[PDB]
Amino acid sequence: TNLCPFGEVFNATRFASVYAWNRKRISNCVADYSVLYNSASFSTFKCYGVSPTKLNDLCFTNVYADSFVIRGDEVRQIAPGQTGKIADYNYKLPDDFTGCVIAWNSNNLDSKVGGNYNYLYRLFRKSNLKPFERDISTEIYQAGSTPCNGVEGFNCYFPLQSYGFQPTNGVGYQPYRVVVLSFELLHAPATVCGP
Amino acid sequence: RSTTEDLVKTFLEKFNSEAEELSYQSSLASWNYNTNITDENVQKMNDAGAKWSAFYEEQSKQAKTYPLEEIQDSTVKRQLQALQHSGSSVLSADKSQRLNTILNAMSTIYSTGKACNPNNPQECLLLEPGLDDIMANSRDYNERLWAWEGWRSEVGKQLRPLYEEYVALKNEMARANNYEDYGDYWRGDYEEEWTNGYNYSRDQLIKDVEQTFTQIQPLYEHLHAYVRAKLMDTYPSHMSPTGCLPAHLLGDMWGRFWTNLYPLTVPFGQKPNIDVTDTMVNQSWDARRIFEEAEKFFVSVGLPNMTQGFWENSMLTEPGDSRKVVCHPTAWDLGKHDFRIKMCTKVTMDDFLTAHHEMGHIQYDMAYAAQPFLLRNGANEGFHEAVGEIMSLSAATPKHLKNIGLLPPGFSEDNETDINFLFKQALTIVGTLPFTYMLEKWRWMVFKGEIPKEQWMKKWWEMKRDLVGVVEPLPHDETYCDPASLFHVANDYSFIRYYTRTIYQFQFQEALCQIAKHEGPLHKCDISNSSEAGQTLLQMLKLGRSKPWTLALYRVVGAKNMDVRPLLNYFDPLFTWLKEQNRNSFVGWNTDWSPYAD
Ligand SMILES: *[C@@H]1O[C@H](CO)[C@@H](O)[C@H](O)[C@H]1NC(C)=O
Ligand SMILES: [Zn+2]
């Protein structure tokens, strides 16, 4: 009757960039996970903290779905303790991560002949991101001590780089829509539990 | 505040992100042109190519703003040093455009030169396929003579004034790059200066190429003598049993390979070589199965399978559509883990063997795909072809062909077939080593200024007689540029890679076969179904340019430097046969004799 809008999340016509990943709070609904783990369309279902079994006995206040597109080679970086450009500069998962990371190749959707550069990743940052932190700042990155004055010169680099996504790239350099389900519990009454 | 090692790392990360995309567009555009020859694709390839070329020069100029000595990371320094190679940029704008005018003029002369038959006036022929057919199949002394002399009179004389200006500008470019000369610049491909215990010098290359050449002379002397004795039957006159070999009478136009002398000089002509072409067509083999069986070869030794994108994107056969494709067998590392092979694969044994060769290039490309963008190459300029060449060695052996059912189970190898096989390998492998050594020795000294311009052709033909046992059919009077008649000399290509690769080739094979527990002659070895051999080779393949070639070579063969004993061991059954066949023949040559002396 009242199903959660997981279709509007997984089957969304367009995903956000990894640096500006879109977060949705799925609540006030009944979630059906049968079409998730029993579906062969997902090339990655590495779930951390909790397992798909023994799921009906847990209550979570809200469900957070972090949707973004990254390279296939960078799918391994969406995991606690990982190191890389995506892990440190774009999207960092907490070490105490409780949720399932769902990824699947989107070469048919997110790759075009000639390149699809609508997805950008923060190539440079002054420090590593905090867990679940989103950084949309787009100021010129200073490598050395020479000021940049808002224009990119030498040792002055624009922090955002655009993914080149062609359908002919190798499976490592291919778009992978990653949906990270984060389950949060607090002192709330926890209306949404799941029978 | 921040070390210069961090600045170059950040510079490399910015470079790598944009180099990956721009090179891929250049690589993808070049692939589209190579798999579809249309005028629009040429402009698309050039615009994509020029954008990548312009970007690289901009980054190279910025890379030279960082001090190279103030770097402690070996991996980072190799990337910056590769990027800091200014090249012809150091020349003035006046000279730089003049140099490119000279280089393009020589390439156009070489690709549009036409030697003309003196007897038939309107019989001018291009090198390919016109003069190459004459120099590879004809057995007439005069027919091979005018084609040989015509190519050097018509084209070499048009390259002599250009080559003299070419030498002066390339030396000025090299001396601007703090090199002794342009030859020293070319020897920098083998130089390793930062890994203690594996350092290699540009001068050490001369001392090592010379050392290996003095060890192949006795093998080459008997091969030279046996070929000369057999060529006496084909050419009773115009040759001397104690003299040298006329230059035109060799396998091809320059004598680079003796492979086309196999019919004239075959040891046992009554017993043919192993040819599985007929069996493949009788077993319903297609281009897909050739690359599938080639893939099975690398899986048996433990190398990874071909990617799914490889099968979807590669042009493994000539299309049935009307699109024009030049299908010289090449392996493509476009970028973004996009590995493709384009080949007009027919159902033949040669296409079966080169499928393992080209897939050997792809397996090399797949291995160092995890290396940074600037470190995705072979250990040196001779490693990439050495790895591909040893794949055809194992595939062509009767042991391998019997396992894949291309030979009858009861097929028995003959001793007079191993001799015929080894002799045909010596024509290509051993017949080219003196030629390759002499040509690079000449250019190194010409660039060094040891050969004055009034003695270029005087020392070219005195070294071709002393080192190669090859004598000019007709005298030349310094108005020629005989070396410039070759592709790699007119088109600015280093030629020593064809020498070191041959040494690396059998050095790899000898080591891999010992790991494969091969018992018997080395030329009978097949590393198939030997995961130990494949994993040891894969260790060097994954290195790319991250490590010096001296360190990469040692990880496979256990020897830091080039060793030619593995090459001598490969032809040892033939060398024993050659020395027994040369008991009643004179081994060696005298420089005094020339075809035109009388
Ligand atoms: C997305 O759509 C497919 C088919 O349209 C469906 O099988 C799948 O369940 C949908 N995703 C979700 C999360 O419902
Ligand atoms: Zn090759």
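Numbers in chain A come straight from Swiss-Prot, and the residues shown are 333-527, in order.
Each Cβ is built from the backbone N, Cα and C atoms, and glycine gets one as well.
The feature domain 'BetaCoV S1-CTD' is assigned by Swiss-Prot to A:334-527, with experimental evidence given as support.
Listed in Swiss-Prot as a mutagenesis experiment, A:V483 to A is described as follows: Increased resistance to neutralizing antibodies. In three-state terms derived from DSSP, A:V483 (mutagenesis position) belongs to neither a helical nor a strand segment and is classed as coil.
Using a 10 Å radius centred on the Cβ of A:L368 (variant position) and all shown protein chains, the other Cβ atoms total 19. A:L368 (variant position) carries a helical DSSP state (H, G or I). Under its natural variant entries, Swiss-Prot includes A:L368 to I with the note: In strain: Omicron/XBB.1.5, Omicron/EG.5.1.
Among the sequence features in Swiss-Prot, the natural variant A:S371 to F is noted as follows: In strain: Omicron/BA.2, Omicron/BA.2.12.1, Omicron/BA.2.75, Omicron/BA.4, Omicron/BA.5, Omicron/BQ.1.1, Omicron/XBB.1.5, Omicron/EG.5.1. With a cut-off of 8 Å between CB atoms and residues at least 6 apart in sequence, the same chain places nothing near A:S371 (variant position).
If you draw a 10 Å sphere around the CB of A:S477 (variant position), it holds 9 other CB atoms from the protein chains shown. Reduced to three states, the DSSP call for A:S477 (variant position) is coil. Where Swiss-Prot documents A:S477 to N as a natural variant, the accompanying text is: In strain: 20A.EU2, Iota/B.1.526, Omicron/BA.1, Omicron/BA.2, Omicron/BA.2.12.1, Omicron/BA.2.75, Omicron/BA.4, Omicron/BA.5, Omicron/BQ.1.1, Omicron/XBB.1.5, Omicron/EG.5.1.
Packing around A:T478 (variant position) is summarised by its Cβ count: 11 other Cβ atoms lie within 10 angstroms of its Cβ, all protein chains included. What Swiss-Prot says about the natural variant A:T478 to K is this: In strain: Delta/B.1.617.2, Omicron/BA.1, Omicron/BA.2, Omicron/BA.2.12.1, Omicron/BA.2.75, Omicron/BA.4, Omicron/BA.5, Omicron/BQ.1.1, Omicron/XBB.1.5, Omicron/EG.5.1.
According to Swiss-Prot, the natural variant A:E484 to Q carries this note: In strain: Kappa/B.1.617.1. Every protein chain considered, the tally of other Cβ atoms within 10 Å of the Cβ of A:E484 (variant position) stands at 13.
Filtering of the variant positions A:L368, A:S371, A:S477, A:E484 by Cβ separation from chain B (threshold: under 8 Å) yields A:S477, ordered along the sequence. When the variant positions A:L368, A:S477, A:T478 are compared by Cα distance to A:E484 (variant position), the shortest distance belongs to A:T478. Cα to Cα, A:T478 (variant position) and A:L368 (variant position) are separated by 51 Å. When the Cα atoms are compared, A:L368 (variant position) and A:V483 (mutagenesis position) turn out to be 46 Å apart. The Cβ of A:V483 (mutagenesis position) lies under 8 Å from the Cβ of A:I472, each of these being in the same chain and 6 or more residues away along the sequence.
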